[PDB]
Amino acid sequence: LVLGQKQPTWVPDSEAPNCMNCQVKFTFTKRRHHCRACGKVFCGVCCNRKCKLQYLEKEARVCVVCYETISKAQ
Ligand SMILES: [Zn+2]
Ligand SMILES: [Zn+2]
């Protein structure tokens, strides 16, 4: 994927026991969030900002990695 250019494969929650950035374990209250740019699964602290994604033509939640990568490209 060119980030933001096409919808990524979303990792199913059933296949995502830990934040794919910081490694924290998901729990009853530490819940899963997908990045709309890369499709990986994160805790809120690692995935809480939004940016405009071309394939959506609107703002969507992205992870720490994709945010910096895309917001610079914009
Ligand atoms: Zn995290
Ligand atoms: Zn991402």
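Residue numbering in chain A adheres to Swiss-Prot, whereby the residues present occupy positions 735-808 in order.
Note that Cβ sites are derived from N, Cα and C of the backbone, with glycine treated the same way.
Annotation note: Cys753 (mutagenesis position) sits in a coil segment as assigned by DSSP. Less than 8 angstroms from the CB of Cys753 (mutagenesis position) sit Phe760, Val775, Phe776, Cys777, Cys780, each of them six or more residues away in the same chain. Among the mutagenesis experiments that Swiss-Prot reports, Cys753 to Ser is described with the note: Abolishes localization to endosomes and association with PI3P.
If you look up Swiss-Prot, you'll see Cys753, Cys756, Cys777, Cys780 marked as Zn(2+) 1 binding site.
Marked as Zn(2+) 2 binding site by Swiss-Prot: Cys769, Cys772, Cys797, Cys800. Around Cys797 (Zn(2+) 2 binding site), the same-chain residues six or more apart in sequence whose CB sits under 8 Å from its CB are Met754, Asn755, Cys769, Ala771, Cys772, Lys774, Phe776, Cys780, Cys781, listed in sequence order.
Of all the binding-site residues listed (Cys756, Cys769, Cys772, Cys777, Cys800), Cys756 has the fewest other CB atoms within 10 A of its CB. Counted within 10 Å of its Cβ, the other Cβ atoms near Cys780 (Zn(2+) 1 binding site) come to 20, all protein chains included.
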